[PDB]
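For reference, the structure is listed below as structure tokens.
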Amino acid sequence: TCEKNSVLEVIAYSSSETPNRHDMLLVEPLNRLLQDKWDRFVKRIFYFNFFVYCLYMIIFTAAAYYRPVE
Amino acid sequence: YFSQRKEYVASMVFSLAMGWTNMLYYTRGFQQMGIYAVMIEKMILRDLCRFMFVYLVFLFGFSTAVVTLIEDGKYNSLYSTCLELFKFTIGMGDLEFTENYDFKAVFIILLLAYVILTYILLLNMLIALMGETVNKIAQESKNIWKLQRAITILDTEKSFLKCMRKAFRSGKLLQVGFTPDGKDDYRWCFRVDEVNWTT
Amino acid sequence: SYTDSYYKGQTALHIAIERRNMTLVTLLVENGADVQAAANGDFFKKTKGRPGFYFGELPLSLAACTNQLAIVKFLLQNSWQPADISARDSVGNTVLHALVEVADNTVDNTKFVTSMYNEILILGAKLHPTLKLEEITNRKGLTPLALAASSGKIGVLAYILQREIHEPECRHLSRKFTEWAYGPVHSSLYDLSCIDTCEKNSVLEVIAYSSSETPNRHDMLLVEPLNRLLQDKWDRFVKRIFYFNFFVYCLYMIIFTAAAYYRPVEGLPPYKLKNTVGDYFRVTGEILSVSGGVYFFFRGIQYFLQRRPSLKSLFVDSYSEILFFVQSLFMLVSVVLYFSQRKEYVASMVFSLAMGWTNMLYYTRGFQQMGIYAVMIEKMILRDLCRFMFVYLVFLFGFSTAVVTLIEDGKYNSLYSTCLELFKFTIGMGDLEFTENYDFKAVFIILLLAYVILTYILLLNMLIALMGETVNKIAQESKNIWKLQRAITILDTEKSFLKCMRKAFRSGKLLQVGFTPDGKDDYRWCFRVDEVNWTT
Ligand SMILES: C=C(C)[C@]12C[C@@H](C)[C@@]34O[C@](Cc5ccccc5)(O[C@@H]1[C@@H]3C=C(COC(=O)Cc1ccc(O)c(OC)c1)C[C@]1(O)C(=O)C(C)=C[C@@H]41)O2
Ligand code: NA
């Protein structure tokens, strides 16, 4: 919580030119923060979104397959 | 679809293919399975993108040579000729030399030169480079995976689509409580336990 | 003390020992502190999903884990309140089990853990000559040697199996005993107790039947007594039995093959026997084939009941047993359909026959040269194809449904032929005959060429590079893998043996010391080993 620009946003949304983009997340407070957030609520939401996307694709597939030929 | 054109089918079909292929986005963030997604991304963005120009140079040069040589046969059109030569590159040719046109030997020399140049030399060069890319990051998954996970977390926090912002980790705890003035600090401190077996 | 869920049982004595304050320990013990109290908080217990300091919950083990020899000497030897050197925690671990537990196979760890272990043993023998701490088993039924073998504590095994004490009145604790030495060569006797004949849980059982997560599972068989013991066991009797079993299996497969080939072509089984030689030999082959299937079936059930493997390691270990069991299942299903008046038994029989030959590769395990290929195929099937299946199926299903959406009444317009045809395109055995009359031809060509490029060029070579990485990653590991397979084969041959005899002792019932603390003399089934070292 920064209200202007937090550390995690800066690391994550970096431009991929930063030399140590991967190692910055190994610093212990950040690693524990990400693990806690993952286990706490994010993991379930991610799985839920994956499931919903799968249902969306199944419906799209079934709808397209039975298109009319007139 | 609403413009009264059959061609909507074509657009729909392409979307459907992407609709399944983009499912691989959800393999990102698994320690085992995100490696395939990132390998595909790196390979498509670097290696095929660069190699496209070399292969297109060879394809166009030999294609225009062949179209110039042949006078009214099956090859004498750039579309079919380019298709056939592309099939030759991936090892899907015929090489049936039982035709009745003049300059047969020149056609054979050109086509065999193309086959050796594309099927044996260039494609294997490409495959060696792609294998180098694949093995370069096979060990890097432990580094890569966390980063992917990190991005997801911020997005799931960023939108969150319920108006709640319970993004804090622990209580509004007091660290010191004695600033240089008479006030006291509470800083949302987060507790961490760590282990080190040294000495 | 602390009465919470986390620090439960911690008292001032634990704190003083943890702080390395000998004075506070001495004063607290002098003041009537309990030196045998159990610290059983969640912080102080063995656990996976929380940090902690497991040490065995006792002050004596706390000093022992922390490398404070003076404190353990005081706690055992003080008259104010002596400690019980054989005290057991809630897990049943003693000080020795705690010492083994806190090892991690590093140099300084190995040094001080080995030293403290030795000192505890010497103090126990001198103070309590009738007490044998190493015979004490924890709640899992493990002695400290069994615990060390289970956890992969290579350094602790290297110490224990080759332990020699050059001090009188405690030589009976030694396991290695040196008989003679020449310039480069010397011969010693090794105790060998509870290496192979234990009746509860031997070292070789624990090494062989470990769950493959133990980091040093391969190196533990290189510790010298085990290496020579297994080599002699191989050369003595196991080698001939293994070759005999391989030969018998070959005969079984030949008979099954011949019987399957000459099946009758009439409908509606079962088929009646005619008074002719062909029918007699055919039904003989059928009976032997079904007999072998039943044999493998019951062996598989016995294996699963004896091991009780978990799901997550069900295929990582027990691969060959699973495949033999699946073969036997196909044989039984073939029998059931045969007597159910169905032709479809042929189909089941065919699958079993194919597996029947392929599982022959199990017998290449245990050769230095040919064993490498079976394990390479095992790793490549379990690791690489299983993961890559989902990616390839995503591509296959996406493009297949795209194509079947596009085509109106052609050869393509059905997912079965389209999936087959696109699979042929994946392995580079398509046709690409674009001389048809369907509309949207250009869109179709774009889609199919995109699929062909994506699968045949990009994905398949990614798979092949990863498989090559797997292949070379274990090409140099052939020695270790061969050793482990050899050990498993030896133990399996010793277990069953089909004659009720177990004359698998390595050497005679020899005497090592013969001078116990009491007036008895000990014989311990010692094992003579001669070794050569050109150092200096
Ligand atoms: C139950 C499993 C795991 C399994 C059973 C069958 C279907 C199997 O395909 C797999 C999946 C498969 C199918 C096709 C191509 C690749 C993988 O792998 C084995 C299984 C795998 C094989 C390949 O054989 C090997 O790995 C050789 C081998 C390696 C190590 C061993 O210890 C061993 O001794 C038993 C044999 C043989 C088959 O059983 C067979 O003969 C047929 C027709 C298919 C193979 O499914
Ligand atoms: Na080919």
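Using the numbering of Swiss-Prot, the residues shown for chain C are 193-603, 627-751, in order.
Even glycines carry a Cβ here, placed using N, Cα and C.
Taken residue by residue with DSSP, C:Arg557 (resiniferatoxin binding site) is part of neither helix nor strand, so it is coil. Per Swiss-Prot, resiniferatoxin binding site is recorded for C:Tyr511, C:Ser512, C:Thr550, C:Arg557.
DSSP assigns C:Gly643 (Na(+) 2 binding site) to coil, not to a helix or a strand. Every protein chain shown contributes to the tally, and the Cβ of C:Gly643 (Na(+) 2 binding site) ends up with 14 other Cβ atoms within 10 Å. Feature annotation from Swiss-Prot assigns Na(+) 2 binding site to C:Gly643.
Residues annotated as Na(+) 1 binding site in Swiss-Prot: C:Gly643.
Non-local contacts of C:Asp646 (Ca(2+) binding site) by the CB criterion (under 8 A, 6+ apart in sequence, same chain) are absent. Residues or ranges marked as Ca(2+) binding site by Swiss-Prot on the basis of similarity to another entry: C:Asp646.
Taken residue by residue with DSSP, C:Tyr199 (mutagenesis position) is part of neither helix nor strand, so it is coil. Quoted from Swiss-Prot, the note attached to the mutagenesis of C:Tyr199 to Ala states: Strongly reduces affinity for ATP; when associated with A-202.
Residues near C:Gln202 (mutagenesis position) in space but far in sequence (CB under 8 A, at least 6 apart, same chain), listed by position: C:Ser193, C:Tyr194, C:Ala231, C:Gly233, C:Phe236. Among the mutagenesis results in Swiss-Prot, C:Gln202 to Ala has the note: Strongly reduces affinity for ATP; when associated with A-199. The residue drawn here is the original one.
According to DSSP, C:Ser502 (mutagenesis position) is assigned to coil rather than to any helix or strand. Annotation for C:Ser502 (mutagenesis position): spatial neighbours C:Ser403, criterion Cβ-Cβ under 8 Å with sequence separation of six or more. Mutagenesis annotation in Swiss-Prot: C:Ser502 to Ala, described as Largely reduces PMA enhancement of capsaicin-evoked currents, but no effect on direct activation by PMA. Loss of activation by capsaicin and loss of vanilloid binding; when associated with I-704; the structure shown retains the original residue.
Record note (Swiss-Prot) on the mutagenesis of C:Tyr511 to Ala: Loss of sensitivity to capsaicin. Of all Cβ atoms in the shown protein chains, 18 besides its own fall within 10 Å of the Cβ of C:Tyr511 (mutagenesis position). Mapped onto three states, the DSSP output places C:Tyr511 (mutagenesis position) in helix.
Quoted from Swiss-Prot, the note on the mutagenesis of C:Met547 to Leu is: Reduces binding to resiniferatoxin. Residues near C:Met547 (mutagenesis position) in space but far in sequence (CB under 8 A, at least 6 apart, same chain), listed by position: C:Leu515, C:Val518, C:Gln519, C:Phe522.
A mutagenesis experiment is reported in Swiss-Prot for this position, C:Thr550 to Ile, and the note states: Reduces sensitivity to capsaicin 10-fold; no effect on sensitivity to resiniferatoxin. Reduces binding to resiniferatoxin. For C:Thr550 (mutagenesis position), the same-chain residues 6+ apart in sequence whose C-beta sits under 8 angstroms from its C-beta are C:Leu515. Secondary structure at C:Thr550 (mutagenesis position), as computed by DSSP, is helix.
Experimental mutagenesis is annotated in Swiss-Prot for C:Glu636 to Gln, with the remark: Slight modification of pore attributes. C:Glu636 (mutagenesis position): 16 other CB atoms within 10 A of its CB, across all protein chains.
Counted within 10 Å of its Cβ, the other Cβ atoms near C:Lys639 (mutagenesis position) come to 12, all protein chains included. In Swiss-Prot, the entry for mutagenesis C:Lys639 to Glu states: Restored channel activity; when associated with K-636. The structure shown retains the original residue.
For the mutagenesis of C:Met644 to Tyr, Swiss-Prot gives this note: Slightly modifies channel permeability. The structure shown keeps the original residue. Less than 8 angstroms from the CB of C:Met644 (mutagenesis position) sits no same-chain residue that is six or more residues away.
The number of other CB atoms found within 10 A of the CB of C:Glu648 (mutagenesis position), across every protein chain shown, is 6. Under mutagenesis, Swiss-Prot gives C:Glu648 to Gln with this note: Minor modification of pore attributes.
Here the residue is the original one, while Swiss-Prot reports the published mutagenesis C:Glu651 to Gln with the comment Minor modification of pore attributes. Secondary structure at C:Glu651 (mutagenesis position), as computed by DSSP, is coil. Cβ neighbours of C:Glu651 (mutagenesis position) (same chain, under 8 Å, six or more residues apart in sequence): C:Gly602.
Quoted from Swiss-Prot, the note on the mutagenesis of C:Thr704 to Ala is: No effect on PMA-induced enhancement of capsaicin-evoked currents but reduces direct activation by PMA. Taking Cβ-Cβ distances under 8 Å and a sequence gap of 6 or more within the same chain, the neighbours of C:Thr704 (mutagenesis position) are C:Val430, C:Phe434, C:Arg557, C:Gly558.
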Mind running the recorded positions C:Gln202, C:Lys639, C:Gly643 against ligand 1 and keeping the ones whose CB falls under 6 Å of it?
none
Among the recorded positions (C:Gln202, C:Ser502, C:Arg557), which are close to chain B, meaning C-beta separation under 8 angstroms?
none
Could you tell me the C-alpha distance between C:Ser512 (resiniferatoxin binding site) and C:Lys639 (mutagenesis position) in angstrom, no decimals?
31
Listed recorded positions with Cβ under 6 Å from ligand 2, out of C:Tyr511, C:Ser512, C:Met547, C:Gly643, C:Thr704
C:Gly643
Please find, for C:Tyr511, C:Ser512, C:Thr550, C:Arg557 as listed binding resiniferatoxin, the greatest distance between any two Cα atoms, in Å.
13
Between C:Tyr511 (mutagenesis position) and C:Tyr199 (mutagenesis position), what is the CA-CA distance rounded to a whole number of Å?
44
Determine which residues of the same chain, besides C:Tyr511, C:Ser512, C:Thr550, C:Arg557, have their CB within 8 A of the center of the CB atoms at the recorded resiniferatoxin site, and list them by sequence.
C:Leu515, C:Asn551, C:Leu553, C:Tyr554, C:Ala566, C:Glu570
Between C:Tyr199 (mutagenesis position) and C:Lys639 (mutagenesis position), find the distance joining the two CA atoms and give it rounded to the nearest Å.
64
